[PDB]
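Chemist: This is the structure, below, for whatever I ask next.
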Amino acid sequence: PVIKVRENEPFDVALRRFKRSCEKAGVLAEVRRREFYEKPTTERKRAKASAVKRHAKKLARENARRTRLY
Amino acid sequence: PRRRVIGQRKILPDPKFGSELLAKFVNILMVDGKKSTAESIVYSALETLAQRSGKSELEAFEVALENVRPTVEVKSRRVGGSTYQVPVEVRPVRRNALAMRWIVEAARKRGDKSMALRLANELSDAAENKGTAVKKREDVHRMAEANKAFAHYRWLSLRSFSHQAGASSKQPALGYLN
Amino acid sequence: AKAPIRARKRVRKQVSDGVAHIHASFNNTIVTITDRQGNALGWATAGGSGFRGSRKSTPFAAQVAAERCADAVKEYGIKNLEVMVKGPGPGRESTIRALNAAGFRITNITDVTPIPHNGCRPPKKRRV
Amino acid sequence: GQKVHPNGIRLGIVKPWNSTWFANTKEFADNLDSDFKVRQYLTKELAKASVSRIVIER
Amino acid sequence: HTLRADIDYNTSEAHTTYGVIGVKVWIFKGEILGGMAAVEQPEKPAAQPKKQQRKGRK
RNA sequence: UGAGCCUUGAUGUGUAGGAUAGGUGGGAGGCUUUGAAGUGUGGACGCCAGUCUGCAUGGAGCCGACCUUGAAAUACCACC
RNA sequence: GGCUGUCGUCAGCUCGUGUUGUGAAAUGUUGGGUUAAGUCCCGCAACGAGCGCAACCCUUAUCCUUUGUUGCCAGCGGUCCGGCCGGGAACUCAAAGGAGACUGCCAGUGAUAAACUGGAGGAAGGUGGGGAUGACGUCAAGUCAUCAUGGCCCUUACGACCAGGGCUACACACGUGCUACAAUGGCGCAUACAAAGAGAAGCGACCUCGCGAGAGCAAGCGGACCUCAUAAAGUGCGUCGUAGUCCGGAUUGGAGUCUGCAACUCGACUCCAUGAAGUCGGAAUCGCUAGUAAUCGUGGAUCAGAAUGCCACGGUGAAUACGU
RNA sequence: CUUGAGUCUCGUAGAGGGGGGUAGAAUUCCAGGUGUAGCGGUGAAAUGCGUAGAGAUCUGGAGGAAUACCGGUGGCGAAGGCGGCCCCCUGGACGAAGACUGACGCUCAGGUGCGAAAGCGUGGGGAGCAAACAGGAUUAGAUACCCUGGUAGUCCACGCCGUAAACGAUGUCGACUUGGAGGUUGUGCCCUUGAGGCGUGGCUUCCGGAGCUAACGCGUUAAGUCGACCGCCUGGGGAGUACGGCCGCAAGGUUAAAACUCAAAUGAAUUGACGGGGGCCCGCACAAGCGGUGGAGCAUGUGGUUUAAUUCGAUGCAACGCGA
């Protein structure tokens, strides 16, 4: 999992951000772990789930203008 | 911990020669609070050194303090099921003192028939990089090149690091998420 | 095993280019230098650094494994390198530095760590 | 149940002592024990009045 | 933890049918109280008008 | 490829010892460019870089008898 | 009951009051920034306010100020150069009013900002050093033995006079402190300056006796006068080599001395001779941020006779605090 | 009659169902090439594999479960359920115009059909992994956990009783109740000004109002207002067993109970403690260090142990130079 997609300009440290798009996730991540059939649909596919903390933050920005904390 | 930055003492030149670099040397030469003896041991050593080479009394002292000086240190801070070691490059105040400690640590076992001679022999020797504390240097840098492997509760720290604008790689240093 | 040999000057086939293979597990790294056509020209490991435990499987043991093998093959006369990487374990980058520090170019860092088309079922391990 | 007694550190400034006299060391115990006996047996007599302090001076 | 002014504390001891009872009472009247205060003068202005010595000369 | 027999060649990193300790005879050193040694080139050769060392050039050296440490002593040739 | 200890210098806890829920209860007591701080800038159902901390406070440090001795003495006199004294106030110096320092100034940083750091005069810049200093109070912590005290028992005694014996035992382990295991020292000889306090029942110069301890006499004292007390460690010179010594000096024999009818187990001191353990120690194991820690001696509180301890004092006086 | 529903052709989104076709990648395997001393496992470790040449690695073939990728808040099914790509047979739902019938409607005991998962009979298939089993490891006990060896099983086809937490534990279908917007699609309109905007349908989801809850929560896809009809529950423990009817080659399945014991059990929330769940802050709490006790000898306290008796108080941090 140095990830086959080549890093822009080659260097001794791999640019792990610039490389992954959908590798390792779900396929080679749960190594030495119990495989489930249908749990992965709700267990791993968490892109909506992780957006909510960013939204919460983008809401509280506005309120800090109205409170005069900002 | 520690709320704010807290300071350090400053040594004020000794009463029988007028040097700060000597008043700090005599402070670690102290046994049983007795700096006023540790003064008497420095000046009696220094004069024996001065017969050995007349260009300065401080010749073989001043070059000892450069040659046996450790440049690197190894630190320790336990993680769970593991102790580990984590290297740091050391700050100059402790580079200087380690070497002063080591010249005097070696002297008190030299067995010579006066302590002024014991300290004078180990300085003539550590000046030429032939003496007892060349080994103490050697070991302390070996540990600092060898322990570059380890991190602090590492397997979880390596994601924690990567999002805190840290590297994709284990930082071998104290009190960081690595 | 090793012999106490006089200083080295020796020539073998002066092949100039190779491929390296890095087989990364949880407990070890196996680091193995080959000919481009694919033949062992030598190897070293992390486990012969005799750390035991988890500690054998750290980037610094991955580095020095790379440095032993890359060294030995200076008699085989390699001057340029490529590597294939095969495992999810640590020494991601620090192994790459030892191949470069042997004085070789290492421009092609191809991960080939094989994703079967859902292959053979893994040991269940802990019930979480 | 904490604290050194709250009025006790106040006894040297802007709170008076409960007694004020001086005896030159050797007679200080003999004067302290009589200063106690006047406290103890005098208050027994005024039992039926109401009183806030007792201050003895020599 | 105040050192200045008098401030009033009492711990009572008293009896009833079932044994001894007691109340611990702090009351605070003011942070400046003049009911005991330092003396009117320092040494330097006080006593005799011509205060300087001969400085020997028996 | 074992064994026998046989031609030459060496390392010996000791507790104490500067380093070069298999048992031991000859035996008191090789002055041949100083036998050297030395960056450098090779070679025997190992408790892994250490003992010995060929040589353009080099009068700069192993290391004993001596000087020195030890139970045993050391050159150098042999014998194994 | 009275009183105090733990957590912890945690940095939090509560009173008054409203609002939100049916109510137990939340909220504030939570956030961002900052600290010794509920300190201070910003702000939401928290408003108003107190407690801990912060402060006043005492002390110390220079230093302003007055005194001018039993205090001091650049100079001067008797003169060993000591304030003992003719005398002198340049000078600490002592007890007392206390002064100075506030992130207030100036600069950098920090959301304006608390505040951290830097600047500068001054002894000192970061609530100057040190102390006082401890939230509501669970822990059912501990005292009936300071003492209050109900329940509740003896009152020819769970009272009293008088004496002797003990914890100071010995098979040992353990907690603590001391001093040591050296040469930074010790030996011999020579050599230096303390602070603070005790001495009214008491101590005490000189005295004559005594190896010392002590003895018996005693001016004198009120303690910044006299004395405990030679303060020691530290210095000078010459001297010493791991051999338990040239470190360390315990034991024990023996004699002199002491407080008391009375020194045997269980008391003190001087001192002569010989002379061990221990060469930094397994398991275990603690305080410390700087006048600290370490180390050296002193006096006193207690105090018949006995300090390694406690309390304070002065000598000499350390590594470092990156980082969470 | 249409105001309910039903139907014909057109269009659309998707892993719905059943049978066929089809390639490549790791372990695994055979052959050949290259190559030397460890590999594996874990807190650490051993059992396991190896010099009889392991381990790793390269080339070519092999075989089978499986299809890694659609991966998103998407879409489909019956809840559970469905994911490589194609072809054949074909269901169900989402749109839209033209058009037709005209209560043809709701619910459903019984009922027949139909499985997440393993269980499982014969046939096919079998690569890894694994209950047991064995041994190591733990001492923490069950051969369990945890690690290594290791089998049935897992996999397909047809077939047998259809089990559970069987799911939005939210019955069915239908009527009524402020909406905006996300995901994304029929389709009316737009330079489709940004997975954009409005008209009007579609599932799917964020927010919140009326109403509804013990509380979280639901909220136009209800857990609101309701409609009919059906399904099921009536204290805990003991019981998903027992009993009866009934099904299953066979292991089993199905509805499903009382005496007796008993005063409770159970949903949820506040606050402390606590996580081996996540993170922040502070103390000499660690770090950064320095010295001190344990070991010696002595001094002292504690206990062990002792006698007439060697008195008690304190005993993890809140004990042992402390009350005393």
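By Swiss-Prot numbering, chain B shows 2-179, in order.
According to its header, this structure was worked out by electron microscopy, 11.5 Å.
The backbone N, Cα and C atoms fix where each Cβ goes, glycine too.
So Swiss-Prot lists the following for this protein:
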| type | residues | note |
| --- | --- | --- |
| MUTAGEN | B:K36 to A or E | Defective in ribosome assembly |
| MUTAGEN | B:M116 to G | Significantly decreases affinity for its own mRNA |
Chemist: In whole Å, how far is B:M116 (mutagenesis position) from B:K36 (mutagenesis position) when you measure between their Cα atoms?
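Modeler: B:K36 (mutagenesis position) and B:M116 (mutagenesis position) have their Cα atoms 14 Å apart.
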Chemist: If you count, for each of the mutagenesis positions B:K36, B:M116, the other Cβ atoms lying within 10 Å of its Cβ, which residue has the minimum?
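Modeler: Relative to the other mutagenesis positions in B:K36, B:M116, B:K36 has the fewest Cβ atoms within 10 Å.
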Chemist: Under DSSP, is B:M116 (mutagenesis position) part of a helix or a strand, or is it coil?
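Modeler: For B:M116 (mutagenesis position) - judged by DSSP and reduced to three states - the answer is helix.
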